[PDB]
Amino acid sequence: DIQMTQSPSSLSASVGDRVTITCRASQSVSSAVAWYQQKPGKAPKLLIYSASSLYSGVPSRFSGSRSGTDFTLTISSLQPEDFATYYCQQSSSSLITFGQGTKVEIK
Amino acid sequence: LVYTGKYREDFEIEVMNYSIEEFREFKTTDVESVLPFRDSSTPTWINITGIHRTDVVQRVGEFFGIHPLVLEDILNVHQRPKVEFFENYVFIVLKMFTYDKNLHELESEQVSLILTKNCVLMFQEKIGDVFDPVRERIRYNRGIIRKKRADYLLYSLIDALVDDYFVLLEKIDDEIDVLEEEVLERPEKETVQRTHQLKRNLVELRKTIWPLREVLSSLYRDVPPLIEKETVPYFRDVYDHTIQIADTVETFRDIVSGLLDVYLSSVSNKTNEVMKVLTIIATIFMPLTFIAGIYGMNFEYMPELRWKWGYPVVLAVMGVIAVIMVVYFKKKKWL
Amino acid sequence: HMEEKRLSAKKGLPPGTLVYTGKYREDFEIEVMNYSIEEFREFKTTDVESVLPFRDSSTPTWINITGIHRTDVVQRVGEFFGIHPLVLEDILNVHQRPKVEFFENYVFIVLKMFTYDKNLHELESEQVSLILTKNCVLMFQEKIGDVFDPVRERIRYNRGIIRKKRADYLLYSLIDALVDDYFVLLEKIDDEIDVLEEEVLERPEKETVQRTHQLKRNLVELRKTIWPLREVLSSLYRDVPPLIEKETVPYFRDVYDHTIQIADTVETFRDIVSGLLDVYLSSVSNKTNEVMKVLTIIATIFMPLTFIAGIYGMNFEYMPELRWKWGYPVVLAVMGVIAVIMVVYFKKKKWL
Amino acid sequence: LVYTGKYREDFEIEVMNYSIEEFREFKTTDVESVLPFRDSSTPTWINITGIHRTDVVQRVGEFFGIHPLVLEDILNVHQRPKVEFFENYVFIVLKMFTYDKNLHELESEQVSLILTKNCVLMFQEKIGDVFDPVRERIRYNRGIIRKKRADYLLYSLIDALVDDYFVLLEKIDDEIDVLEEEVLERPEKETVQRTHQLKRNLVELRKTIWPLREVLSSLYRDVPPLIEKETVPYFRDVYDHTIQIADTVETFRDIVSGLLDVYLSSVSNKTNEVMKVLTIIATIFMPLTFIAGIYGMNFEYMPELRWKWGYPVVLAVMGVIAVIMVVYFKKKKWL
Amino acid sequence: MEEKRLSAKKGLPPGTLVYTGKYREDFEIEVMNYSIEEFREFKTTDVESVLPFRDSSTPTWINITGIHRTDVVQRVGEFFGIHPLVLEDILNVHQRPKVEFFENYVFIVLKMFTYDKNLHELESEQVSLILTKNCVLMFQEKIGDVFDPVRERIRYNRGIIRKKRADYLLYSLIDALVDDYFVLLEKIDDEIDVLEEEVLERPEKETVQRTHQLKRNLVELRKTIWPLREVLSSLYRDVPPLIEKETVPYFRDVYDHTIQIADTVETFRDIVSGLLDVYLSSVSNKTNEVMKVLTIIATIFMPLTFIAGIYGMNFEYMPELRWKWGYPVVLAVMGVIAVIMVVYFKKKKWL
Amino acid sequence: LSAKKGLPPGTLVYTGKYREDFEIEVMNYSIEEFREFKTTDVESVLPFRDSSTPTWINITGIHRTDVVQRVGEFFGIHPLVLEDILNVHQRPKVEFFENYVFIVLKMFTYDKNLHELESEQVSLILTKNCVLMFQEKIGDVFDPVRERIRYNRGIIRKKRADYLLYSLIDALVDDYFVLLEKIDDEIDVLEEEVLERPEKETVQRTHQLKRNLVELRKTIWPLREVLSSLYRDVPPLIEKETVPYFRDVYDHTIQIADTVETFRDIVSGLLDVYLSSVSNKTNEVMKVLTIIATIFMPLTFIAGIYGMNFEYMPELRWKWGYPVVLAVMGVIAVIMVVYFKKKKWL
Amino acid sequence: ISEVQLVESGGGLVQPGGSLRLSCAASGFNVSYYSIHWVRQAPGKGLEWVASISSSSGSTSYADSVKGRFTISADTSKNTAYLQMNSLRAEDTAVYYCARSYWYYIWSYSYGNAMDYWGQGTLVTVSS
Ligand SMILES: [Mg+2]
């Protein structure tokens with residue numbers, strides 16, 4: 001299996017700030033990493049695929065970057081509707097695994 | 001018979017004799033125990049780990065009735081992947097690979113596969129390989145390999161080798177991404193050496209993978225009746241996988257080449273910067289040293305007594321010409 | 001090379017899945033134009049089935065499916081129209097050169113559109129796939145924005161003779177519009193090369209060389225995508241299938257002449273790029289010549305002066321330092337002498 | 001509608017009617033009298049100089065039945081030369097270029113011709129064109145121009161224009177020869193800019209000439225609707241001329257590129273030449289000065305003494321090391 | 001003068017058979033008359049024993065290896081009705097590859113290349129095929145061919161070589177020649193890689209000489225490749241009566257192979273064109289390394305020697321009379337300046 | 001210089017540089033008959049258009065326009081091609097007319113010692129069974145045709161005038177072969193010169209060679225084209241039996257083009273190689289400039305340290321003092337030189 | 001016709017060691033042209049992918065935690081996906097989501113799937 005260690009886990013930031021969440025794959029995944037967000041009680045919503053591409057319909061403030069096996073999701077400017085849990089997913093192999101999540105909360 | 005390679009540390013023999021009813025595995029360090037297995041009607045998988053022991057491989061060669069030419073091919077480590085079709089046995093030469101992301105080196109260990117009626121012979125060079133999934137499938141009866149002949153065993157071995165190639169491609173992709181990020185912004189002397197090493201590795205991988213694709217193509221397209229028709233499609237699928245590898249390598253090469261290109265773009269600008277620095281530094285010190293020497297002879301009649309406290313005035317004029325030179329270098333975009 | 005056409009298996013993928021090999025996934029739409037001599041009807045929709053009964057239509061029709069990231073609609077259209085699965089893969093595959101294939105019931109042509117943005121100096125390629133059947137022309141695109149607006153206007157306002165002909169003339173019109181777009185792109189490349197060359201002489205910085213190198217790569221890709229286009233047109237007018245009528249061949253020959261002209265222009269571009277590339281190196285070498293010229297001027301003037309100063313500054317306790325006019329000033333005169341002549345000598349070489 | 005040109009200084013009308021018997025000329029500054037009005041009996045040639053006064057253009061378009069679209073196409077200056085055919089007349093657009101030994105840039109003007117039965121109706125932009133000798137042929141009654149029809153007149157005008165192109169090519173060739181000599185013997189920083197400007201002039205010529213060749217290839221071999229079959233070979237002449245001109249331009253392009261490389265071959269050499277100077281003098285004087293520093297010392301106890309004329313001994317050892325250095329540079333061929 | 005002369009047979013009339021090659025050692029005639037149920041190999045030397053093969057009802061592969069003897073070529077041409085111009089083109093080694101459709105036969109001239117990895121030389125030998133009725137004539141200069149797989153396929157019933165007429169034999173010959181072109185292109189690609197590495201790592205004069213040799217070989221090879229596409233296109237697009245309609249798709253496949261070959265040749269030419277500029281850039285980088293060493297040492301030791309000489313003039317009013325440990329403090333200043341300038345170079349990453 | 005200025009199209013002015021000699025060589029042959037003579041009179045050879053046997057009239061030295069005008073008028077030759085034939089600076093071409101065919105070609109001569117290329121314009125008018133060949137001066141390349149027709153060699157004697165025109169064009173193409181041979185030898189010499197021993201003047205020579213090539217191209221490409229016009233669309237004037245023969249010459253022409261193109265590419269490489277060489281050489285120079293500096297510029301600085309006029313010098317006897325520093329100075333040199341010996345800079 | 005919508009059903013309380021079948025109904029698309037994934041989320045924990053099915057070929061993928069126990073299937077006639085859960089442990093109580101994934105291309109050797117649309121999710125409780 002491939003372990004996606006996602007840090008931080010309890011990030012807190014204010015509206016309008018810049019937020020960076022990193023997650024590292026245990027072994028090599030060829031940029032096949034996606035980023036989802038999930039509000040409490042609702043199904044996850046896809047934000048980023050291929051670790052760089054931006055899904056259709058999501059705001060342009062979300063950005064994704066990859067350096068080796070380190071994948072970073074950046075929110076340039078937070079919004080009142082951007083406080084939710086964030087999950088990595090690796091899809092390099094048929095056994096696809098998620099991260100542990102990173103809750104974003106007001107400060 | 002000479003072993004051209006450099007791996008001679010250890011040598012051992014492994015045997016997998018499997019059928020529908022049951023299987024038997026044994027690891028032996030003696031040559032004799034593996035001779036009778038040519039007679040067995042069940043699929044048999046022999047594995048000779050060390051070829052530096054020319055005696056054992058030679059004995060197997062004249063016992064299995066294979067020509068000494070393919071023996072010389074087996075001991076020829078620096079040999080391209082290739083395929084030879086004969087009347088009672090098919091010969092295949094492939095190359096494994098090992099990549100470690102600390103030294104950025106790509107070492108190839110040649111492996112020879114000889115398929116005879118209901119048996120497969122492997123010739124390797126080092127302890128450790130990439131055919132572990134095939135071993136697990138044989139042992140635990142996970143797949144359909146136990147219900148087929150040795151041709152499916154050869155197919156499984158080639159497929160495992162292709163999977164190892166895919167893993168190596170993943171590692172090289174990570175290396176290429178890191179190097180591209182480090183080269184496009186924040187270059188340094190280490191990065192160009194890394195780019196050259198990566199280009200060499202990609203060249204070697206391409207130079208090995210194209211003969212592999214040729215081997216698989218000639219192997220499935222038209223083959224003697226050594227391999228049954230049932231395994232003909234499976235080999236075909238493996239060929240398709242190889243195509244992927246090949247294409248990826250080509251793409252990778254292009255990217256790496258592009259990187260080198262930009263580094264070759266700014267060499268003359270670097271020359272200009274270096275001698276701008278050198279000309280500025282030599283300009284403001286050679287005349288200063290000259291006039292210091294001028295006041296440094298040993299002439300008796302030297303007007304060296306007082307004249308407005310003696311030394312400091314010349315320092316002044318030094319600074320004067322110095323700042324003049326500085327002005328002459330403040331403009332023209334030198335400084 | 002040639003073999004029994006079949007679907008290609010891929011590792012890490014289900015055996016039968018078809019994957020879109022592209023980046024554009026923003027939107028999807030289907031525009032259908034069914035025209036005849038008397039009347040025409042056009043409509044833009046999203047449901048695929050609403051355009052399926054157009055397969056068996058007596059009058060020619062043109063089905064533009066923009067957005068092939070939806071593999072379901074492409075597979076449904078190909079399965080109902082009788083398109084081979086390998087052709088569907090070629091439609092969805094984008095990292096391939098323009099090509100032409102002839103089948104029993106249809107002809108399949110892969111071509112590349114092109115756009116150029118002066119800002120970012122970027123040259124983007126979009127693949128368009130045409131399938132010509134007995135009475136319909138399918139066109140799979142990637143994103144909103146095509147170069148077939150003149151053909152749409154001709155269909156709508158009954159210009160030309162496109163209304164009086166069958167689908168073969170429609171295919172010719174689409175290919176001709178694409179070739180005209182190629183000509184416009186070549187004009188844009190003319191403008192870019194002129195703007196870059198008027199600057200490379202007097203502003204020789206590294207970003208200019210990066211621009212020149214990316215322009216060279218763009219022209220290399222242009223050659224690699226236009227030569228197969230020339231082969232496609234050659235096979236289209238020299239190996240006409242039964243689907244294409246005996247008439248309309250001269251139109252394909254005209255398109256072939258146009259792509260010959262385009263290839264010649266690209267060939268001239270391939271040498272003009274090197275012409276620009278040499279100029280930057282010449283200018284940087286000239287600047288290096290100037291700086292090192294002043295450096296060697298300073299060295300030539302001052303090193304012998306420092307040497308003779310050191311010679312007369314070394315102590316031996318027996319040294320003819322007392323001569324006519326006390327000896328010392330003559331040395332300075334000699335300095336100036338062995339200075340000024342050097343300058344005069346450099347006036348022979350016109351340095352500084 | 002409107003035009004794009006820059007010249008508005010002068011306006012003129014020039015009619016030159018001629019036949020076997022006698023010729024007529026008015027040369028008025030207004031429409032005034034236009035005798036032919038499709039007389040269909042006397043060949044007429046009417047120049048109008050000026051495009052600022054568009055009213056005459058619309059008037060003549062309205063009278064002789066010129067389609068509005070080609071009238072719109074007439075009032076353009078940034079358009080390539082072209083040709084069109086009609087059942088009543090033919091329409092033609094060419095351009096003249098002007099060169100000088102002042103700043104090496106070509107002044108371009110667009111001039112239009114329309115051929116109707118016994119009518120050559122043409123639009124110029126500036127007085128003093130290259131059509132003066134043709135007028136001579138009308139005035140002095142030389143050649144067979146004063147024999148039949150008006151198509152021969154159009155051929156003569158096009159021949160005069162291609163002769164102007166030939167003399168412009170001669171001037172360009174002289175300029176390329178001058179730049180070739182300058183690059184070979186007197187390289188300069190402005191020389192590369194001059195060569196680039198010359199190359200820009202040549203690429204403009206390449207842009208303009210090929211549509212002219214297309215126009216001439218359309219006039220011939222296309223079976224023109226209303227042109228005498230006796231006068232068809234004459235067009236071929238200028239057609240051939242155009243082809244030759246095109247070829248010349250192409251060759252010129254190539255030769256210019258050669259200069260753009262050969263100059264570089266000198267510049268990279270110039271550096272190297274300067275190399276030797278800076279490398280020689282230092283190699284002669286950097287050690288020598290050091291030797292002086294060895295004897296400008298302040299050490300209390302040294303072999304320093306009158307060692308049999310030690311001062312000329314030091315001078316002689318400096319001389320011998322200098323001469324061995326210079327002979328080493330002689331044998332190295334640096335100097 | 002070299003053995004590539006073109007002004008040979010200068011003062012000679014048309015239709016004169018003169019051999020303008022370098023090989024005059026070996027001569028032989030090999031015939032492989034194959035039918036649906038038997039094949040006969042008749043490798044012989046005399047020409048008179050192979051002429052009656054022209055009237056057979058089965059495919060034939062007369063192969064005259066070694067054409068320095070004009071007598072045999074003239075006799076075969078006279079017996080087969082071959083035009084004298086065709087024969088003189090056959091004996092002319094420097095003939096451009098081409099195809100000519102005559103009324104009774106099809107005359108093709110192609111070139112096969114041999115390339116030695118040990119010594120970088122690319123040699124060209126032409127082959128002339130004459131497809132006449134139910135027979136194929138082959139002319140070539142020396143022993144050593146590429147049609148050995150075709151010979152094996154005829155001898156042992158591997159494919160469908162024996163179930164068709166002589167047009168399919170001509171197809172097999174052309175396809176084998178194209179495969180030879182492919183393998184030689186692979187060898188040239190190997191040398192492209194090795195010379196690119198040598199340029200990037202070890203720039204020398206031998207490297208530029210090898211690059212020039214490779215460029216010359218590649219331009220000659222491209223000059224030979226380009227007519228092959230036209231030859232194949234004339235073979236299948238303009239169908240002659242001799243070539244049957246069933247064979248056309250095979251010639252189309254060979255045309256596709258030639259297109260691929262031309263594309264690869266153009267890519268190789270582009271790489272060779274860039275190689276010399278890469279060499280210049282690499283040499284510039286090495287000399288820049290030397291530049292940086294010299295500039296660093298000059299930067300460190302020019303101000304240091306200047307401020308060493310600043311104290312040492314004959315000014316008796318200088319505070320040199322032990323100002324405050326003057327010699328140790330000035331040496332400390334030297335050390336401080338050297339250290340800070342080294343740190344500055346490390347900031348610029350030169351050192 | 002290509003400027004006819006303001007002259008009527010019917011002008012017959014000659015633009016050249018050869019007026020020394022002028023002759024007419026007439027060779028009239030049949031299957032069994034042969035006749036040949038030299039003349040300087042127009043009317044002696046004038047009445048030959050109405051003949052039943054092929055004839056070849058070489059009117060060399062076209063500077064007396066009277067003979068050209070009279071021959072053109074007598075044969076009905078249009079004055080347009082009189083102007084074209086008297087205009088030397090004309091590219092090779094062909095014109096088809098109902099009664100005759102007109103061809104303009106070029107003959108090239110090479111001077112190796114001065115490295116120059118001289119051009120002459122030749123024209124061939126084929127009418128019924130007569131070939132009028134107009135040259136510029138003495139000497140030509142059609143001599144092998146003369147020995148072929150004089151000694152009864154080949155099949156030229158028993159053929160028509162079309163075969164004679166074909167033979168003349170073939171001889172001209174053969175002369176082009178030998179000239180490209182000379183150019184090939186020159187290119188080999190130049191590449192050896194620039195690759196082994198490069199000096200300053202060599203590049204200039206290179207440029208000269210390149211010039212010749214492009215100028216040769218200016219003539220080579222039309223020639224191909226003109227032979228194409230004699231093959232893909234043949235008029236009734238040229239016999240069908242000789243149509244394949246022209247095709248052969250056509251092949252030669254295209255071959256020539258290829259060769260020329262190849263040559264160009266080689267020359268295009270040459271200058272780049274020169275750059276390579278000079279760059280390499282300057283690298284060596286840089287190394288030397290560093291070496292001496294790295295040896296002697298530090299060492300003298302050491303002297304400047306111990307050469308000050310300060311009074312508190314540990315200088316009297318510090319373990320023998322003076323020579324010790326000399327030793328360490330030499331010691332430093334050792335490291336420096338061995339450092340370079342480990343980096344291959346010597 | 002109609003937007004894409006995934007609807008889960010069948011969840012509910014079940015004894016340990018029992019078995020139940022979760023049904024995922026898909027509206028707006030054909031299940032044969034896409035891949036259907038089942039993703040598990042424990043109460044107050046992160047997501048956990050549990051199963052995957054490709055209806056066009058029947059190829060299945062299971063997580064190591066549920067290998068040999070869960071059985072995933074799909075039927076195009078009903079246009080539905082099914083996850084049969086037997087030998088069910090007390091750790092498996094969680095909310096299950098049925099999502100649709102599409103493949104995208106990165107390099108010629110590498111692919112990846114991204115889950116476009118997810119369902120409401122059904123809660124399965126294993127206790128008592
Ligand atoms: Mg002193």
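Residue numbering: from 1, along the chain as shown.
How was it done? The header gives electron microscopy, 3.1 Å.
Any Cβ shown, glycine's included, is placed from N, Cα and C.
Of all Cβ atoms in the protein chains displayed, 23 besides its own lie within 10 Å of the Cβ of E:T295 (mutagenesis position). Swiss-Prot lists E:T295 to M among its mutagenesis entries, and the accompanying note reads: Strongly reduces Co(2+) uptake.
Among the mutagenesis experiments that Swiss-Prot reports, E:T295 to S is described with the note: No significant decrease of Co(2+) uptake, but abolishes selectivity for Co(2+). In the three-state DSSP scheme, E:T295 (mutagenesis position) falls into the helix class.
Under mutagenesis, Swiss-Prot gives E:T305 to L with this note: Abolishes Co(2+) uptake. Sequence-distant neighbours of E:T305 (mutagenesis position) (same chain, 6+ apart, CB under 8 A from its CB) do not exist here.
Here Swiss-Prot describes E:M313 to A as a published mutagenesis experiment; the accompanying note says: Abolishes pentamerization. Abolishes ion transport. In the three-state DSSP classification, E:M313 (mutagenesis position) falls within coil.
Among the mutagenesis experiments that Swiss-Prot reports, E:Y327 to A is described with the note: Abolishes pentamerization. Strongly decreases ion transport. E:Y327 (mutagenesis position) carries a helical DSSP state (H, G or I). Counting only same-chain residues six or more apart in sequence, none has a Cβ lying under 8 angstroms from the Cβ of E:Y327 (mutagenesis position).
In this structure, the C-alpha atom of E:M313 (mutagenesis position) lies 28 angstrom from that of E:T295 (mutagenesis position). In sequence order, E:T305, E:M313, E:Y327 are the mutagenesis positions among E:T295, E:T305, E:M313, E:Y327 whose C-beta falls under 8 Å from a C-beta of chain F. Filtering the mutagenesis positions E:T295, E:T305, E:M313, E:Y327 for a Cβ under 8 angstroms from any Cβ of chain D leaves an empty list. Residue density at E:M313 (mutagenesis position): 24 other Cβ atoms are found within 10 A of its Cβ, drawing on all protein chains shown.
In the three-state DSSP classification, E:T305 (mutagenesis position) falls within a helix.
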